[PDB]
Amino acid sequence: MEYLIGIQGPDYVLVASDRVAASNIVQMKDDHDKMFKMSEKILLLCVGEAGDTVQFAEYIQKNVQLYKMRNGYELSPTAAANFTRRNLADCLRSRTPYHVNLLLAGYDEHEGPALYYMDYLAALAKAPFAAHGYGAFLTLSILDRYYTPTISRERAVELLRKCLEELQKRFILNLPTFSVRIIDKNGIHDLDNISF
Amino acid sequence: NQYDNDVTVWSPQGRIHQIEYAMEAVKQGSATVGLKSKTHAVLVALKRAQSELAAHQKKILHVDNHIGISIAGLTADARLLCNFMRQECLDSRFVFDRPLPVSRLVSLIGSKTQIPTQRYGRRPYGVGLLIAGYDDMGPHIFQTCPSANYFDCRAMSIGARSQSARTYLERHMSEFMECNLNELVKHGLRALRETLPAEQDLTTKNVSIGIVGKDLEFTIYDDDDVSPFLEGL
Amino acid sequence: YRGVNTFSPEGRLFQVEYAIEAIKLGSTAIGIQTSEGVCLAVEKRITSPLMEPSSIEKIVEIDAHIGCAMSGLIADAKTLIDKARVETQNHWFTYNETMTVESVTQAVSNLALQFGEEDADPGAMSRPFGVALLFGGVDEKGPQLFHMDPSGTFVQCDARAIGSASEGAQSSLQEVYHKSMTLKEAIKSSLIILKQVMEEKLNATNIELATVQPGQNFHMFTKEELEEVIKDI
Amino acid sequence: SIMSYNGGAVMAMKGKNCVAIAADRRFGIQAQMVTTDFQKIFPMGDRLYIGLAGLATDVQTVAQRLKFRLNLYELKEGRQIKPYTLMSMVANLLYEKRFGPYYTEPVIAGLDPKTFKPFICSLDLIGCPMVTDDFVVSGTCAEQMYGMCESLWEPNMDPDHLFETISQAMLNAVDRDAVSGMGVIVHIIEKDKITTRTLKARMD
Amino acid sequence: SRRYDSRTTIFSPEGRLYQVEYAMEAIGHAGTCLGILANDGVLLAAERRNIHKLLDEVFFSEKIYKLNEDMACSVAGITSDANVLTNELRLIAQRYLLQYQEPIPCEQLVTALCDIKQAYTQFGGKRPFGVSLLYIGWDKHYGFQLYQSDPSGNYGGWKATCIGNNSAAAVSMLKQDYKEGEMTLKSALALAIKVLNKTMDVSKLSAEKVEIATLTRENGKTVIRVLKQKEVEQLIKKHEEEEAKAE
Amino acid sequence: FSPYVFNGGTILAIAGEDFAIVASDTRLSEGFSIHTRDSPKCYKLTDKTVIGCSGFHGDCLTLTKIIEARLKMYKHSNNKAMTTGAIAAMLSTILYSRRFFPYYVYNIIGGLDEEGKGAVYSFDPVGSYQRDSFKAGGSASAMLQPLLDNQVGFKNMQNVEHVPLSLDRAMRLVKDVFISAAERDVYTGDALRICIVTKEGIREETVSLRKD
Amino acid sequence: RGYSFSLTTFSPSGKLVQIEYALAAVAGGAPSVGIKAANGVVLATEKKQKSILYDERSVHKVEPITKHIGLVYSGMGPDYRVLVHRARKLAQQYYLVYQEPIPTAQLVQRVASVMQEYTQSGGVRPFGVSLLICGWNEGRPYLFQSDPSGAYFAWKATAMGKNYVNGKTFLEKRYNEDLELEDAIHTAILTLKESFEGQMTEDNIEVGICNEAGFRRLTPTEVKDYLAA
Amino acid sequence: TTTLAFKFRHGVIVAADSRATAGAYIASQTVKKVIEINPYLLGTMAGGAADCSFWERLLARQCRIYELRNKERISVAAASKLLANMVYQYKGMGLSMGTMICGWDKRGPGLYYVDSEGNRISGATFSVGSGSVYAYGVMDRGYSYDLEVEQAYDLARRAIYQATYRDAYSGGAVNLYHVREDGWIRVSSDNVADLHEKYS
Amino acid sequence: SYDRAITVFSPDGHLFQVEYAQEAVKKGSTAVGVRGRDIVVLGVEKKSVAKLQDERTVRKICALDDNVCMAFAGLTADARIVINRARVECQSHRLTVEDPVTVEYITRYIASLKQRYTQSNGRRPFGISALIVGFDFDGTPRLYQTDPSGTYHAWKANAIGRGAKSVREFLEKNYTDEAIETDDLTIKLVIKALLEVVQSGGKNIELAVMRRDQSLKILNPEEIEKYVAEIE
């Protein structure tokens, strides 16, 4: 399956995802990106059914950029998250659902970092740390065991290291290189990938 | 003044003026003719060119293997009506594996042309046709006017200056039933010549001929293919 | 008052006549048909120096083997061009063949005149297109040149002139052109007539020229290539 | 079943000039907790609230849509809704989707705006009102809550006794429900004040 | 039928929409409206025209309307078109709230309504809405705000404005006696009482031929209020006393 | 209620330097019974094209009527008769218009190209088509293809020059393969119909096959 | 198809003229009255038929909407019938959604909003009627008026129709906020009498009331009794 | 069925087999599984043959319209997004399509993979079909970006030959293509029997 | 639905609705545009501060895409409608083509929308004229002007609106390679040209400047006054 993980800090928000695009016993790509850049300060990580994910992500991204360009100011993380949730829910019971599981991140001048969890049934949640896919079963307990509300940013990278290395050890699939990214008051930065 | 602005506004004399203006549009077009014998039906037409470098406008079209028309008036309306006729004939073949009887096609044509002249804002079909066909009842010639009123003629001549043509036709109506195909075509050409304006003769560049008969699909003669028919006049 | 679809006491749709008047406001365009090819020449009519002459797209290609030259309004053509192109491509899709010239002219002609006010569409067209086009291209039948008018009336022409100076241009084209021209001679005569009409002195910057030949696809003359022809012109 | 997808429970009780309404906190997908900070009881008036157990997507959607309708109503009439009108409103909202319903079983609790006379009621997932004078339950641990309410309920209880009783029932019905729990959040509604307390609840 | 058509949506021979011009001509006779943006509030001051001894008192107001928790607007023109526009505004606010779970910013809203109005004056064949609006609100983007709209669909932010009867005179004093950025809510209310006293030349402020609104932020949340009779009359007494001392 | 029913029949076309042959049997069957005995599967489209249809008979009939109408429409509009490539492309489009309720018909076109040579096109029921030198379709496709590959194609045979396929050898091979198909296939074998497309026109020849 | 263009359009002076003409028709009808007593609300109009051949009971002008709110008009008849039907339908829709009796202010708002639509819609003309509604909602009386323009007004006491200006003068003279129901209905009966052109027989006027007990028309014997004084 | 395509220093190569099957019966050994969208775009056919051909031909018509409107050629990314948006309107409705789009854009040689389930990605090397797994090993071991033109030809031919050998549903002839700045060319069409003779 | 033909032909071939649309366009504040070596600049005229309007809610130069901007002259509501429509189409282009939009593409789109409303049923033509400026991906400077008839051209320097003939004559006499060499010389050229209609300047003008990657530049009043002075 696909994998997502997000850890939120007092100032930043750390996000990651795998770079594989397998399709029936064959890893068709090694440098794939599951991360969409909503705005200059909001991101979107998307995994789900092949084909639905990119369509839904591009729709939301287009709408948010059009908002920002129509108004002069960008949407907030929480407003964007609720907009996306509303669209997913509205499509849930129609003739064409989207099978998408999302991790949204963003920064705001006042509220601070925003990590937003959302499943494919259109349930939204705000959590200090979240995950998706099958890898969530082998990395969530670690996040519980070595996570504190004030955790420093470097400690956050180390904690994610624990998670990815456990996923190497005990999981069944192969996730040889991951994406990592951090949003803060100064925009978004792409950190170098955790690989083996 | 105010009784000739819409097609739904009866004039105090029991006349709709728009329909009459459409008739006028049909009368301003170039001349055309139709004939029927006991064996064939022949259309004879007179195309004209806007300038000396432009071609002469086509004015005979195909509908089916057993029907043909010859237009006189706004082309676009003629094209629309050709579309309608061809679709009807094809539907008859698809459903009934059989040629559409001509009379029925002319009836559908009349009914289709009737709707415009009774609704507000729509305008009459500004085109005049001369349908030639060959059904199980034999040869037929019909005429259609913008008012949805079709006529079962044995010979006619619509268009500009067409009245001298009609005079010649009514002059020799006795022979048409017994004539050969050649004599019939020569009668038609001769009348359409009566229409021409004095110092202007029939040429390969301004004539087209259509024919349908017992064992002969509808065929169009034009350009040098018409020379065999013209040579003899 | 006086609906769009109304017939004058002569038998002419008023809107059509007024649309035919708008073609005189347009610049002058020429087209000549020869065995070796067909050429289009038009006048860009640079109002003020401050505007890029290259930004007046007043000749476009419909397909690799078709060309179009227009006169009238800038804005009215755009939809007719898109229709012509999508029809050409549709034909290629279905039949894997190249859409002929008469057929694309016919489709564009039908798309004209389907205007009205009552029971058409949520946003159908209202007034007739006020533009006169020139289609020229090479088909299975050889070089072709077709002329279109707001009335949905199209005819294949040997040489035609459309636009503000269409009269006089036509007398010239008629005196010069013969049945055995050459493509280059056609470019020369066309450029000379254009020079004779334009108010401004002819230069490579304030015209466009295009030819289509059996071998080469529709070709646009380049600034240097234009200078090369104009110098001896 | 569908209701068991996300678990959850709600409760409401009555007393002498007071009403209480409680709901758990867990939010998960089948057998995995996702957060312990999920909100289910939604503010709806000065002393009127609403709880929704069932599908989380549906809880959130219904809450937002009902707030939409009530906002418009109050702004068009210039008066707060009264509990009975709210109950009928939700009944029409749920019943509009009789074929393809929302999967929630709302419970309402709030004093009247004028006489402050208690009022609780519960609704099916297709809009069946049920007004009681003692209590109403809903969620996945409904039977445990009936067992507790029947034994621990007595009439005309002051706010202290009422809060104790409702908290005890809520805690003791969760411990025997495997897919609902990890925190209980209580609202006690009186004429003047509103009290919100969180109880020490097993996190297993 | 073209005979009876009015052509309410077609250009005149100088590029001016006549139905729009007449619509704006209707407004210049309804009650006056005033805008004043303070540094700690916003305030609407329109005149109560329904001045009869046999009318009843109902609702919290008669010309001020709430649109959200954090927004209100006053109307000048036709009463019925006013009601229609108010309803659509309320719907817009709730639709934004449902999509984003955030209160609708103020220019979000004003431009949504004006877009409806403009579209209405662009195609359709109807008469345009003969209403001009004044709004007030707060949002985290620009703070206290004061907008205005017209039958055309144009709006504008105004530090102080006047739409309705005697608009020229009211805006003339408002230009003469506005301290840009140097106005408390109390001073703005006093300026309103003065300007209106001028404009409502019929008698003097009876404390009953007037409507006042205040929008403030209190305890972190917006609070909207319509001034009662006692405070209004006290303000008028203070105004007359100040003018008397001045002379 | 099943809307389809298999109706047997086989069809075969093989292209040459200056000719094309399309041939078919004339049996119609349903289940273990036999509807008729004079139902040819090969239909004439133009003076240089023929098409054979096999499969569900109602679909075959509807499709050939649709084809005739489309061909008439095109002639009226474009003022020329279609070519074999035009009909191939048009049929690929017609068939895919029912991807989600497909025609149960196996089509194989055969005629002359614009340079005067032979052309053969084969089709899947959903539309996919390709140009080929010989193809067979229907009930006896599997037992017909290998022999054509051996004889016309000269596959698997070494030290034999690749002689061009004359018209005589083509007619013989067609007849022989149809005899064998009738011998070992219940669905076909009632009477052989051979249409020969060439520059002069289309000829028809008939040969009797064994009834049972 | 139907005309898709508005027939009421602004004039150069910015006045919707057709609405003015509808108001003229209203001002040229039969008189009407309404007062808001401290403990009830009274409507009363005049129903002077044209001959002895009209059944007074055949039709009524004072009509209820629900058990607790009703209305009367002055203007044209058929328009009043249409508006009565629309009001009853809107009341029943409100009851169906909310399961509670519709408040009078809201029913007036809704009927008026229905009245605006015909000032702007396409191919239609304004209603030539003004209504008065009476209700007893929230233990409190309500009196509203609604005109062709779609505007409504809350009234303490009003009189519309022919000679309505003089009637409003009368009522301005005779309002006393501490009034009681019987006195209010008596004062109304008088106001109609201020201009009537004949003898007010029991079968030439109508009245309807509202109180806690519920809006309900007055039977003619009751009317004669009240008219006794 | 086996299709193949890889970018390298000198363009993007394309190679494919030519077998069609109907169950266990070999319907044709002369299919053209390398569709020629345009002079600058190529597209392979895997899965449903009719679907691939019809939708790729629609793409060709759309691209021609675009180049005719804007006066510039479409990119590989744009063409691929157009195909993906065209097929996503039938998710779960029974389409079978697997395609690699490849050309030479303003960003250099491009290679996008598009499926009927909606996938769309770009990559250096691809291979899709039933014999894809048998070709990926040979490609991966032999593939190199700086690989020469003759070497790239050899790698493609060997990969498709090996896929044909080990796979029951792929075979026939290996067609091979080149995509360059000027446009694509066709290199060779080598029968598998001849390749067996060469490699043994 | 209202289905009357608002715009209709007239004897001598005139679209009187179109003509009246441009007559409305002639009642709007002058907007100007020039094209230089590496900078484009848009210049408008503000009617009056009025000391009470909020100039933030009155903007007259707007951005359609990060690399494309536009200025109009005519009615305001129509301008707002066209701007929103263009914004939607730029974003749709980004989503579908995955490459930045180009100035000619969006100008073509806007002109097509104007033509559509000029030939549809029950629709009044837009009385607005636009000036689109920007840089394509190739980094080439561009300037297009769109009339209410649906016609567009490319320009080196055109002025649209009130007093357009005067400003166009000024630019036509003055536009030379010398005046585009220095970005300041171009900004000052636009300021000077505008200064042939407006009165006050500094507090009676707005300016806009855009560079290759540099985002839209709004010149503040103090800097604009300094630029005029340096011109002084």
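By Swiss-Prot numbering, chain H shows 60-259, in order.
Here the Cβ of each residue, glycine as well, is placed from N, Cα and C on the backbone.
Summarising the annotation, Swiss-Prot assigns active site, nucleophile to H:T60 and lists experimental evidence as the type of evidence. H:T60 (active site, nucleophile) falls within neither a helix nor a strand when secondary structure is assigned with DSSP, and so counts as coil. Using a 10 Å Cβ-Cβ cutoff, H:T60 (active site, nucleophile) registers 27 neighbours.
According to Swiss-Prot, the mutagenesis experiment H:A108 to V carries the annotation: Displays high resistance to the bortezomib, a proteasome inhibitor of the chymotrypsin-like activity. Close to H:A108 (mutagenesis position) in the fold, though at least 6 residues off in sequence, lie H:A79, H:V90, each with a CB less than 8 Å from its CB.
The mutagenesis experiment H:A108 to T is recorded by Swiss-Prot, whose note states: Displays resistance to the bortezomib, a proteasome inhibitor of the chymotrypsin-like activity. Displays high resistance to the bortezomib, a proteasome inhibitor of the chymotrypsin-like activity; when associated with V-109.
Swiss-Prot lists H:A108 with the feature bortezomib binding site. According to DSSP, H:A108 (mutagenesis position) is assigned to a helical segment.
H:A109 to V appears in Swiss-Prot as a published mutagenesis result, with the remark: Displays high resistance to the bortezomib, a proteasome inhibitor of the chymotrypsin-like activity; when associated with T-108.
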Measure the Cβ-based neighbour count of H:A109 (mutagenesis position), defined as the other Cβ atoms within 10 Å of its Cβ.
23
Could you measure between H:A109 (mutagenesis position) and H:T60 (active site, nucleophile) for me? Cα positions, answer in whole angstrom.
14
